[PDB]
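Only one structure is covered here, and it is reproduced in the block below.
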Amino acid sequence: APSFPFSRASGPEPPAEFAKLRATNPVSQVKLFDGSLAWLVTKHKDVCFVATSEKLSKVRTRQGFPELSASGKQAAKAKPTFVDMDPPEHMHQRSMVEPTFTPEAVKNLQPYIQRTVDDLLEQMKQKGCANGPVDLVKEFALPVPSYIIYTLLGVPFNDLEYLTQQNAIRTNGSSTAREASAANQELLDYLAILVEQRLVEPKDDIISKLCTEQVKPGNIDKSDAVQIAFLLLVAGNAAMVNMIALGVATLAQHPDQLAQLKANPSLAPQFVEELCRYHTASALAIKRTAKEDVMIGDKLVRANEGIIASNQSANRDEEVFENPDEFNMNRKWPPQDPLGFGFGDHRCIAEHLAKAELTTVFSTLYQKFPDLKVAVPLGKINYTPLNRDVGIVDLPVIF
Ligand code: HEM
């Protein structure tokens, strides 16, 4: 059984194994870092099955849970938030914070999203690039999602810059373990103060709603509110930053599509759909154990065995997506959903918000900067480590 996670074939490419497995061994066992085994599912239909089957559990205290790193086992001991709950606990908690993320609520947030993007672009323009290229990640891909989720959560404007830097430190590959941990605990400490403040004087933010609607009635306690707020901050931010950077890189790699997008910013929704299919920035979240035996394709997954369903692989499944390794923003979409945001009950709470952030970025960035260029050869872009989720660390640009 091969060691999993697999390493990307190269900076921007999925691991090579998936294509071979889809063709020859679509449900197979892999070996995790601790020597334990897990079933790896690679076809779109089977990923959807795993995502929705009521015979499978996200509860990490079940033995056989496929923890992928030593730190993952550590984290499994803490009180779970809804990301790791099954029904009925899952929606009991997830519903406490869904209202901000509904399609309609996101539609009404569009002018706020646009303003945030515009303001960061204007700053970038005034900082300029007269002495040399600037880092698109630091100056734009990082602050856009960070500023939005922090503001939604209830952080005041003045504190965004420092807290954006510290949340980045948490996940920067360059951070030492100490630095990352300190930044983590620091964000938690910050959030705990905000919870105290909003319990005394609520404001129009997600933390206040937790406080008034859940803490004060005794449905959850203050610590729970902190953890839920924290989940919402850290679950998707690194993914968003990576999707923005990858989109810029992908457009540079496919100049005619950049040309099309500049000529018609109304193509941004379809560009984002293709981007979220092609670059599966969160590929390791659809994990389960079997509560009882379940058949998947030609395999029996027994009770207490772990399963990993690769939405990355699903998104490249030739049976669903014609010419799947072709980036094509004019793609003719099939009836089956791309799985960038997962599937089933646990499907990304923020899918609508993420897509709105990305659409706003890709309908504005090249209007503001029609001559934006990556300022290193595309071959030399600094991607995330090949054994981690796809992403970009920094991206020098000129404009
Ligand atoms: C482009 C950016 C993003 C991508 C690609 C993405 C992708 C994902 C994927 C693959 C999952 C797993 C869903 C499943 O279990 O089937 C997920 C879950 C989740 N995401 Fe995102 N995400 C993104 C942005 C966000 C943002 C902006 C937030 C927060 C605001 C967020 C919050 C969450 C949470 C809380 C969950 C857990 C949902 C549950 O288990 O009920 N995500 N996301």
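By the numbers in Swiss-Prot, the shown part of chain A spans 5-403.
Header says: X-ray crystallography, 1.4 Å.
Every residue, even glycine, has its Cβ placed from backbone N, Cα and C.
Here is what Swiss-Prot says about this protein:
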- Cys352: heme binding site (BINDING)
- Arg64 to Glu: Impairs interaction with NADH (MUTAGEN)
- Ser73 to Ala: Decreases the NADPH-dependent activity (MUTAGEN)
- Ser75 to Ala: Decreases the NADPH-dependent activity (MUTAGEN)
- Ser75 to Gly: Improves the NADPH-dependent activity (MUTAGEN)
- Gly76 to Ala: Decreases the NADPH-dependent activity (MUTAGEN)
- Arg174 to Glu: Impairs interaction with NADH (MUTAGEN)
- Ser286 to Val or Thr: Impairs catalytic activity (MUTAGEN)
- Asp393 to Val or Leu: Impairs catalytic activity (MUTAGEN)
Spatial neighbour of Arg64 (mutagenesis position) that is closest, considering only the recorded positions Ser75, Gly76, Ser286, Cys352 and their CA atoms: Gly76
Among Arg64, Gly76, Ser286, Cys352, the recorded positions whose C-beta sits under 6 Å from ligand 1: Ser286, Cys352
Cβ neighbour count (within 10 Å, all chains shown) around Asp393 (mutagenesis position): 19
Spatial separation of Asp393 (mutagenesis position) from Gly76 (mutagenesis position) - C-alpha basis, Å: 15
Cα-Cα distance linking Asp393 (mutagenesis position) and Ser75 (mutagenesis position), given in Å to the nearest integer: 16
Those mutagenesis positions listed as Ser73, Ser75, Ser286, and which of them has the most Cβ atoms within 10 Å of its own Cβ: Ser286
Whole-number Å value for how far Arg174 (mutagenesis position) lies from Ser286 (mutagenesis position) (Cα to Cα): 17
Tertiary neighbours of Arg174 (mutagenesis position) (same chain, Cβ under 8 Å, six or more apart): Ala184, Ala187, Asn188, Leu191, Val238
Distance from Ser73 (mutagenesis position) back to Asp393 (mutagenesis position), taken between C-alpha atoms, in Å: 13
Three-state secondary structure, which DSSP defines for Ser286 (mutagenesis position): coil
Proximal but sequence-remote residues of the same chain as the residue listed as 'heme binding site' (Cβ under 8 Å, at least 6 apart): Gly240, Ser286, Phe345, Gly346, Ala358
